[PDB]
Amino acid sequence: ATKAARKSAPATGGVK
Amino acid sequence: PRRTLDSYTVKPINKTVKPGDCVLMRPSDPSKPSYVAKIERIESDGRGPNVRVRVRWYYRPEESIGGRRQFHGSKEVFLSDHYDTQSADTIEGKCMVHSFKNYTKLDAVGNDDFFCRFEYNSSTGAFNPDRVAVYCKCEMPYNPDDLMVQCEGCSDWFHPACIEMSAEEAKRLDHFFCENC
Ligand SMILES: [Zn+2]
Ligand SMILES: [Zn+2]
């Protein structure tokens, strides 16, 4: 089922 | 043990997509137009149920810092530096993002046909290229959604509305001269 897209914020990173 | 994929088939859509393909994705806000993106890479959980797609975002003109401007096409999109990762089931369907020229060429423009003339910096809002060719008395860039006519006198192109004129009248002419001719 079409999931909804969640976008990030411009110029951010994933700490992991 | 994730491995990059060649292509993926999206069932609810029931279409298959490849890295480099342009896709629309269902936005968080359902009252808003579909996100436009380019598929960089497709990755899988080994052999597993889940699939995730990594995309490079196309920004819609009203989706950017500057906001939509009068010379921005209805189907215009910006190629940006913004990448992030979304699951595959977002993909609402596919689209073509055309070069400016080839958009102009299209006989007819599909609901799914876009075009791109700018690169976009999601962080700063700065454009590449910085500046572009302008036309008419407005000295605005070309908006492909707008009808324009040529004064061979000046060779400049004019929006009829900006030059005393109705659209239907402009379409009539084979013989145009602006007021500076
Ligand atoms: Zn002229
Ligand atoms: Zn004009």
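Note that chain A is numbered according to Swiss-Prot, with residues 22-37 shown in order.
Heads up, header says this was done by X-ray crystallography, 3.2 Å.
Cβ atoms are placed via backbone N, Cα and C, with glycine included.
Experimental mutagenesis at this site is recorded by Swiss-Prot as A:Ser29 to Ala, annotated: Abolished methylation at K-28 (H3K27me) without affecting interaction with TSK. Here A:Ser29 (mutagenesis position) comes close to no residue that lies at least six apart in sequence on the same chain with a C-beta under 8 angstroms from its C-beta. According to DSSP, A:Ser29 (mutagenesis position) is assigned to coil rather than to any helix or strand.
Around A:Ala32 (mutagenesis position), taking its Cβ as the centre, 11 other Cβ atoms fall within 10 Å, counting all chains. A:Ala32 to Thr appears in Swiss-Prot as a published mutagenesis result, with the remark: Abolished interaction with TSK.
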